[PDB]
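Heads up: the structure comes next, in structure tokens.
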Amino acid sequence: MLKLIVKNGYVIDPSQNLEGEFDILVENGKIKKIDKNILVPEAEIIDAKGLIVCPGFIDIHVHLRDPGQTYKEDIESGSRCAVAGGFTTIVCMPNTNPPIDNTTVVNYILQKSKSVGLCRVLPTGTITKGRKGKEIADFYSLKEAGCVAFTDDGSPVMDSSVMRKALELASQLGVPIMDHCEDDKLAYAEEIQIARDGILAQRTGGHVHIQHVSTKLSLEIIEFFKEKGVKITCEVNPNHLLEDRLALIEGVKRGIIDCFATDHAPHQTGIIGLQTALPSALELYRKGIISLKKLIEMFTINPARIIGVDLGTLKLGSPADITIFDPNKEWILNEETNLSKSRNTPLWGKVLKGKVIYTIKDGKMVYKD
Ligand SMILES: [Zn+2]
């Protein structure tokens, strides 16, 4: 099989303002052509009739618990949840044990990702050594080794002078600082912190990404900074939307929230979400809060742009990372379907609507329903 033809689907690629009933031809792990009615020899054909065909999803906030808490989740089990949920690329947080503050840990995660061979797992580095909040980490080395962002996630930066230094360095390197996830409260004020981050981002030219927002005022502050050209973004977990749910839904509706990111947070006594993010987001679509195109933007090109990777598109020549889903397929996360080592989600046992049928990474099927 030299080629794949994804046939009969409704293709949506927001990055190109492209949508319609088209086929996709994939060769050499790349998008080769998008056209009506493609047939070539030596191909596998996926029949996407009645399905939505779009770039592979990108989750920029996942806790894989690896190294150090691999009984809760590991790179393999999280990657299995990821591809089952349409994600071809996930970004793992650095509050592992040991934390991702040196190239040995970085290389560990990259080699795991390679051997597991499902989704791309991109590491982040810590902002400070040991995430202790005192001494800035070596962002140059960590980036060179493959880190795509920096965060003390686990534990928000409390030292304003550390945040400024972090954003300074981030600006030199062309990578974001992620801030304001308290995952450490179980692996191991909001408005003021966001305003601080917006101010420092403006002052340094660095990109800050707010990992958790919960109030209308936080959203209004973020939108203010964005309107003034400050490189600030934010995310929401669609699983949490079904604090201040309603303000968050208005923030999605108005485009203040840039992307869906799960904050997949395995625990065995934050919620898991990679495997359910899509049906959760689709509930907002079915309720008229967002268009399907906007839903796709928030899973694809928007998070790609936040982390500066050339993914989240179906542009000719790009990696053939492709998600194929049925917006109306009902299913339940339970013991028959769960690929996490944990079960910590209020969606457990509930009827979900929307399911990934195929996930394709570099032209290879890595998930099929
Ligand atoms: Zn986190």
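What you see of chain A is 1-188, 209-262, 285-311, 323-422, where the numbers are those given in Swiss-Prot.
Placed from the backbone N, Cα and C atoms, the Cβ positions cover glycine too.
What Swiss-Prot lists as Zn(2+) binding site is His61, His63, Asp153, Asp305. Classification of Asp153 (Zn(2+) binding site) by DSSP places it in coil, neither helical nor stranded. For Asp153 (Zn(2+) binding site), the same-chain residues that are 6 or more apart in sequence and have a Cβ closer than 8 Å to its Cβ are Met93, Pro94, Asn95, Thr124, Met178, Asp179, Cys181, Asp183, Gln231.
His180 (mutagenesis position) falls outside any helix or strand according to DSSP and counts as coil. Note: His180 (mutagenesis position) has non-local neighbours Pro156, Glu210, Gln213, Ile214, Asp217, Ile230, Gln231, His232, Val233, i.e. same-chain residues 6+ apart with C-beta under 8 A of its own C-beta. One mutagenesis experiment named in Swiss-Prot is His180 to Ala, and its note says Does not affect activity.
Mutagenesis annotation in Swiss-Prot: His232 to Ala, described as Does not affect activity; the structure shown retains the original residue. There are 22 other Cβ atoms within 10 Å of the Cβ belonging to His232 (mutagenesis position). DSSP classifies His232 (mutagenesis position) as coil under the three-state reduction.
Residues annotated as active site in Swiss-Prot: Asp305. The number of other CB atoms found within 10 A of the CB of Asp305 (Zn(2+) binding site), across every protein chain shown, is 24.
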Direct Cα-Cα distance, rounded to whole Å, spanning the 22 residues left out between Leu262 and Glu285: 12
Filtered recorded positions, from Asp153, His180, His232, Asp305, whose Cβ is under 6 Å from an atom of ligand 1: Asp153, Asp305
Environment of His61, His63, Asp153, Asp305, the listed Zn(2+) site - residues of the same chain whose CB lies within 8 A of the CB centroid: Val62, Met93, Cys181, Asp183, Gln231, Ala303, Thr304, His306, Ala307, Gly323
Cβ neighbours of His61 (Zn(2+) binding site) where a neighbour is any other Cβ within 10 Å: 29
Surrounding CB atoms that lie within 10 Å of the CB of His63 (Zn(2+) binding site), all protein chains: 27
